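Engineer: Below: one structure in structure tokens.
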Amino acid sequence: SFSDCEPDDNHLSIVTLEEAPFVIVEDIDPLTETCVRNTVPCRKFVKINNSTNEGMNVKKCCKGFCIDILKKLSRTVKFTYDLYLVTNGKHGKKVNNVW
Amino acid sequence: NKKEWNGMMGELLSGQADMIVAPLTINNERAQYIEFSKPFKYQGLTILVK
Amino acid sequence: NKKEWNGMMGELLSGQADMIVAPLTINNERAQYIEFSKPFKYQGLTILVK
Amino acid sequence: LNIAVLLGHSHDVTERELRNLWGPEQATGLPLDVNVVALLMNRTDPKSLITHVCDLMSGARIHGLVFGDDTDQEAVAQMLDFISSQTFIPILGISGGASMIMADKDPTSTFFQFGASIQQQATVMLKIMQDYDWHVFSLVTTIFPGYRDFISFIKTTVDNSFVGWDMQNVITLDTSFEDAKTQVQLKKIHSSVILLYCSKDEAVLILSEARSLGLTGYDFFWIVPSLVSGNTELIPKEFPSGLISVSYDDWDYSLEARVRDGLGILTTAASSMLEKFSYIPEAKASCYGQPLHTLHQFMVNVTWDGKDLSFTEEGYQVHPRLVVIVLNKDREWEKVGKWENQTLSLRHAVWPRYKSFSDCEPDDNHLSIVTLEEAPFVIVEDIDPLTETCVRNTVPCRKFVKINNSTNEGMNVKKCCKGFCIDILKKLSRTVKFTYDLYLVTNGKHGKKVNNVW
Amino acid sequence: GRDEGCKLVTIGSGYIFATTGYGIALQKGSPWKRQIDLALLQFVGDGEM
Amino acid sequence: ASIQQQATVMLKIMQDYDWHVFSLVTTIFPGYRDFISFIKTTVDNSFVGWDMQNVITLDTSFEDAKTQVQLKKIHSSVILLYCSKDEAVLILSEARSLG
Amino acid sequence: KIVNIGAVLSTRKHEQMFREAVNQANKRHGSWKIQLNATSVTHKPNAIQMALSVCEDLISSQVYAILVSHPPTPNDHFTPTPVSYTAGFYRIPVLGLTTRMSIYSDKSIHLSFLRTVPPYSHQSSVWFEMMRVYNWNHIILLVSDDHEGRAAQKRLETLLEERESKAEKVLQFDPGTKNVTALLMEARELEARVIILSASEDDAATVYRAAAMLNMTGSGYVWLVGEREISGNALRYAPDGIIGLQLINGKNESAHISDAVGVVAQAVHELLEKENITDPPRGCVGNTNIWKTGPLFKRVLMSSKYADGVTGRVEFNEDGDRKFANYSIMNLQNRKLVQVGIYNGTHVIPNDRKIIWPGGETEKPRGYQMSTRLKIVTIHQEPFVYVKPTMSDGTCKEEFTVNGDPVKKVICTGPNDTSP
Amino acid sequence: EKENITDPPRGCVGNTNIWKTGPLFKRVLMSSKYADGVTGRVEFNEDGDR
Amino acid sequence: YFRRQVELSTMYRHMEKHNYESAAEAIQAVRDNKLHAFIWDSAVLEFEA
Ligand SMILES: *[C@@H]1O[C@H](CO)[C@@H](O[C@@H]2O[C@H](CO)[C@@H](O)[C@H](O)[C@H]2NC(C)=O)[C@H](O)[C@H]1NC(C)=O
Ligand SMILES: *[C@@H]1O[C@H](CO)[C@@H](O)[C@H](O)[C@H]1NC(C)=O
Ligand SMILES: *[C@@H]1O[C@H](CO)[C@@H](O)[C@H](O)[C@H]1NC(C)=O
Ligand SMILES: *[C@@H]1O[C@H](CO)[C@@H](O)[C@H](O)[C@H]1NC(C)=O
Ligand SMILES: *[C@@H]1O[C@H](CO)[C@@H](O)[C@H](O)[C@H]1NC(C)=O
Ligand SMILES: *[C@@H]1O[C@H](CO)[C@@H](O)[C@H](O)[C@H]1NC(C)=O
Ligand SMILES: *[C@@H]1O[C@H](CO)[C@@H](O)[C@H](O)[C@H]1NC(C)=O
Ligand SMILES: *[C@@H]1O[C@H](CO)[C@@H](O)[C@H](O)[C@H]1NC(C)=O
Ligand SMILES: *[C@@H]1O[C@H](CO)[C@@H](O)[C@H](O)[C@H]1NC(C)=O
Ligand SMILES: *[C@@H]1O[C@H](CO)[C@@H](O)[C@H](O)[C@H]1NC(C)=O
Ligand SMILES: *[C@@H]1O[C@H](CO)[C@@H](O)[C@H](O)[C@H]1NC(C)=O
Ligand SMILES: *[C@@H]1O[C@H](CO)[C@@H](O)[C@H](O)[C@H]1NC(C)=O
Ligand SMILES: *[C@@H]1O[C@H](CO)[C@@H](O)[C@H](O)[C@H]1NC(C)=O
Ligand SMILES: *[C@@H]1O[C@H](CO)[C@@H](O)[C@H](O)[C@H]1NC(C)=O
Ligand SMILES: *[C@@H]1O[C@H](CO)[C@@H](O)[C@H](O)[C@H]1NC(C)=O
Ligand SMILES: *[C@@H]1O[C@H](CO)[C@@H](O)[C@H](O)[C@H]1NC(C)=O
Ligand SMILES: *[C@@H]1O[C@H](CO)[C@@H](O)[C@H](O)[C@H]1NC(C)=O
């Protein structure tokens, strides 16, 4: 809400999983604190330890195939997006009505 | 000055048929006019020579 | 926060050199500043292995 | 039959040859009761025209009107079409506002205009653009009438582009110039041909706004039809020298031949309906105190005086005479091109530019380019006669082909070119952003000095 | 295609296998779906894929 | 701090948040030469690949004829404004009116 | 200091209400120094002398507003066309209040004809909203006309673009014929039972007789007609259970007269707020050039927002009609028009009356059949579709594959090899 | 000849704000056309000199 | 699909001269050395091989 009536529906929450030909998640440049521009930023919910549940969001770089697909869709469909990772695990498995 | 459809699409869109059971060429042309489903065949093009 | 050339360009632009007689890789960027001669040699790139 | 003739003040045409347009005309006169009533009028008010209609309809049962206009009021044609929906008399609108393109004719009227539709004139203008190979263009349309089917025909033509026409999107103006929102729509144009669709004074204001904003360069072309232009005799201010217009009011093919051919068509229709039906005079007696055998659905096939003067299904001529004009540096609308029977021919295939648009516009954008036939570099091929279009990854070029071995005359042949140097020139025109002037060499090979002669 | 030594070439090319594809799972009721499908068929339909 | 150090802080924010597509709107406000010059010597000397739209200049009180078009020639994300406070009120009111 | 106002009206009571509303218009609207006068024309059958009296009373009066106010003219053509065609000589807007046709809706055919009465395309949008209520998609459209039928089809395609979907079947024909029963039988074999009709009285009576003959008055038949279909013998031929629409306060004359007076008055005052106002000159004396502030007057009139009105919030759209007009959903029950709902704005308000369908219950009949039967079209595909001629008559040899699986053929029907 | 006649207030006593029509005065002065002058023609660039 | 693309113009002009009705016509033509190449789906051509 910058004003009273402003439609903001172009925001797309996007989560992915690390795959070596598709989703290459690597470190940031330790000298400039900058992802190289063909990569995109991501945050990873890294917890403190196994006892607590709250944690920080480590910012990392992302290249690969699906990153290129997402960039070309953002060129074509012209949307906005937020990239992050899930820590529950792999793609999907319903553990007794719990995915 | 209109390009209309003939053949299987021209008979389906006219309501003469209900389903084109055929090796459908799923492309960007026919996607703008009808809806699609998931493909059964995963096949590429190549060149026949002698 | 300023980038500068050096080396052979640093020796040439200071007035301490008149002509760099050397088969230099003539690129676009160094030709944007100073004039270059006609390239006498046509030579590419290669990889040395054992 | 009894046909009335009334005009305004077009082309300073005297009324004397109108009264003398009966003697040698209709030499093979099979209908006997064919006479003319040729008059004039000081003004162009429609109420006096209705008064003359009610005077001449009861005036010994006049069964015809041939009317021509000198002004630019298309509503008079609407009033005449309404009268033709009441009197049910075939009335020929010749020129001026009486023959201008209205929106949608009705089957309940027998009024006939002369010429072609606005879609056929758009087809002729796109044929001109195909012959000149100018593919990146724009389209500025106002709320001027007849816009719906015209824009729809343009959209269906661009969607059916074998040429691959690059049409910039439709610049729409709901009202006149706001100088806030319409200026932004005018400054979105970076194409070559700008197509304007409005009235005459609105075109003057839009060209004045474009000249005040520098949008009237020779890169920015301007092509308007006859209905946007208006009177051929009146040339108002803020016109670029080279203003392409398409009309039909030729000074060589004047009003007298038009009205003589129209009377020939009317007497041909009377003779053709007389040999089929007997009681030809069927008109309303008087206008005060208020559909069997007509000529509306009867004269589709007609060819008078050799030339095809047949009627379309939408109330126009099948093959009219089209005149394509430009503006010179002497403020004169000079005739350039005419139309063939089926296709379109052009005299000035070589295109002059008429550099004097403003105080200073240099021609530094264009570069004279000549080359030689080289199989990996300059691939020269014929133009396709089925399309009359070099495909968009090829570029056209002209060649001075001499006919005989001992003559000094030679024609210009346009041929397609693809290859390596074509791609180099296209990428240079992408990056350096210049324009090219491509043609072929006629003297021979690359170069050799033959006694101080290269 | 990145194997050191290149001593592993799999049997066949999916002839005796599942031979499925990869897609984008959208939520049930998203208006983005037709636009994403047209964008993917444009990305395949020009050689860019 | 100087205006160059504060521009360094703002570009450090933009580097930490990776908003590469930006613009630059500078009025006749004082210090405009060194400010635009430092933006040039920071973006052009950067290894990041910042998408730099050209500089939009506003001379005087707006005619709302050409300045409207120059504001509508901005399709980037970050809009850097360089003016006084009341001029910032006027330019933000014009941008709210122009959307 | 006087300005005449042209009206096509003959009743002295409505002219008295008109002059009282003019006196109200000159009362509180500022210190502007204009005076106003009325000039109205009466009933004449001869439309040529109608246009003659109109142009004689428009040229010799210097009017600003032209209000046609006779819908029930005894001429069956119903043409207020020559008034607007005469006023288009100076691009003068005629603000008529009579017709509701799409042939009058054109800004290109009629040059500057404004109105506050909407055509049947707004009824099509109300029907689209009703389909959004009842959650239906597939229709069967039958339009008798072709002039307004193309505009109705374009408005339907606009509503489909709002839906981002497509309709099922549209049809147009020539009025006067009687064997359009075959098109109704072709529409019977579809997968929907929603019928939308755009017709006059005669075509509606013809298709109601066809519905009585083809058993189209059974269960599930969703009938949806408008204003020209609920009059004459078609009202007698209408089945009990048909749904009609009627906009409120249109047939009551004086209230929309007063609303038009308020609109015209506030438009004239906001036009005369500014300077350099020209006047339409006398066309009979030396004045053939166009009125230069025509598009200026159109910019003032087409962008005039109003908060006053007896009917409600009146506002001109992009085509010069009434934004969000009120409507009444009527139903036919034992040859009686029973009111079963209303529609303002964007929202449907059904009352506590029984919405009775021509079939069974008061709930909506879903005419989307289960579609047990399908039609498979194909080509002779060389890896896929193997076509073999039959042995004796329509029979297939029960052959086996290499694994004992019997080749389950099908009796298909194929054309020739080359079609021309 | 034009409107919006603004006056700079007396900043010594009870006037602290800025003169808001500064760029208005710049639009008036910097866009002036000259065809007469004793020393000659003066003309304004973006800097406003002779 | 080839008429849309940016460089397939000469191949489009070559293929438009001798378009065939059925694929069996193309098989018989390339069998009788009337054709010399044909664009077709891969697994169908493997089955025909
Ligand atoms: C009758 O007319 C009004 C006109 O506005 C409409 O009411 C709108 O609908 C929502 C529904 O919740 C109401 O909250 C608002 O009062 C109105 N909103 C807007 C933007 O106008 C509606 O069509 C009808 N009345 C009702 C049911 O609210
Ligand atoms: C808690 O977390 C850290 C990483 O954040 C890691 O060393 C290990 O998981 C735990 N050990 C401690 C106490 O640091
Ligand atoms: C949490 O548990 C894992 C698995 O036992 C192990 O690495 C370690 O005990 C803890 N540290 C983290 C955060 O992995
Ligand atoms: C009307 O007639 C007069 C001569 O009486 C002439 O001067 C004038 O030009 C005419 N009007 C028009 C429109 O030509
Ligand atoms: C004109 O003649 C041709 C050929 O006889 C025929 O089509 C028809 O009679 C006329 N044209 C029309 C209306 O098709
Ligand atoms: C065009 O038509 C006219 C009239 O029928 C004819 O005389 C002329 O030869 C034709 N020209 C050509 C060659 O198209
Ligand atoms: C010119 O000369 C050549 C060679 O004699 C001859 O074949 C040709 O017909 C002549 N005509 C031309 C092309 O000028
Ligand atoms: C000139 O060229 C034309 C066209 O080829 C040919 O008909 C003519 O005979 C030539 N002239 C001579 C006499 O060589
Ligand atoms: C109003 O118009 C009528 C008809 O033209 C006229 O008789 C009457 O005098 C006019 N009244 C005034 C003074 O406005
Ligand atoms: C309409 O025409 C068909 C033609 O077969 C005929 O069978 C049918 O009886 C006709 N119906 C009417 C209403 O006359
Ligand atoms: C058709 O008529 C029969 C008469 O018994 C009736 O039962 C049925 O509801 C009607 N509806 C259909 C199926 O058309
Ligand atoms: C029209 O509406 C007004 C105001 O509601 C009312 O007084 C009048 O009686 C109505 N007239 C008719 C004919 O219903
Ligand atoms: C009145 O004058 C203005 C300029 O002040 C100009 O737009 C036009 O000439 C006229 N129209 C209106 C009402 O703005
Ligand atoms: C419909 O009638 C209601 C009565 O309250 C009114 O508020 C509303 O504005 C009307 N709708 C229109 C715009 O005709
Ligand atoms: C279609 O055409 C042929 C023509 O002889 C006919 O004999 C046969 O019944 C059909 N055959 C094919 C190829 O379908
Ligand atoms: C005065 O300022 C206002 C607001 O900028 C502007 O609309 C108006 O035209 C100005 N008048 C003049 C001519 O000074
Ligand atoms: C500059 O010098 C020329 C030549 O003496 C003179 O005509 C001109 O008036 C001078 N410039 C001025 C004073 O405008």
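Chain D is numbered as in Swiss-Prot; shown residues: 34-323, 330-493, in order.
Determined by electron microscopy, 7.5 Å, according to the entry header.
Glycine residues also receive a Cβ, built from the backbone N, Cα and C atoms like all the rest.
What Swiss-Prot says about the mutagenesis result for D:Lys233 to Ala or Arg is this: Nearly abolishes inhibition by Zn(2+). Swiss-Prot lists D:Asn264 to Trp among its mutagenesis entries, and the accompanying note reads: Nearly abolishes inhibition by Zn(2+). Record note (Swiss-Prot), mutagenesis D:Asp282 to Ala or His: Nearly abolishes inhibition by Zn(2+). The unchanged residue is displayed. What Swiss-Prot notes for the published mutagenesis of D:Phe416 to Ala is this: Decreased sensitivity to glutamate.
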Engineer: Below 8 Å between Cβ atoms and chain I: which of D:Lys233, D:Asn264, D:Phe416 make it? I'm asking about the mutagenesis positions.
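Structural biologist: Checking chain I against the mutagenesis positions, no residue falls within range (Cβ-Cβ under 8 Å).
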Engineer: Which chain-mates of D:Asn264 (mutagenesis position) that are at least 6 residues away have a CB under 8 A from its CB, listed by sequence?
Structural biologist: D:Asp103, D:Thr104, D:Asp105, D:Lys233
Engineer: If I take the alpha carbons of D:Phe416 (mutagenesis position) and D:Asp282 (mutagenesis position), what is the distance between them in whole Å?
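Structural biologist: So the alpha carbons of D:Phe416 (mutagenesis position) and D:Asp282 (mutagenesis position) sit roughly 48 Å from each other.
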Engineer: Pick from D:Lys233, D:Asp282, D:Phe416: which of these mutagenesis positions has the biggest number of other Cβ atoms within 10 Å of its Cβ?
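Structural biologist: Answer returned by the neighbour count: D:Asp282.
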Engineer: Using DSSP and three states only, what is D:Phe416 (mutagenesis position)?
Structural biologist: coil
Engineer: Tell me whether D:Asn264 (mutagenesis position) sits in a helix, a strand or coil according to DSSP.
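Structural biologist: In the DSSP reduction, D:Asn264 (mutagenesis position) maps to coil.
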Engineer: In the three-state scheme derived from DSSP, which category covers D:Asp282 (mutagenesis position)?
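Structural biologist: In three-state terms, D:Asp282 (mutagenesis position) counts as coil.
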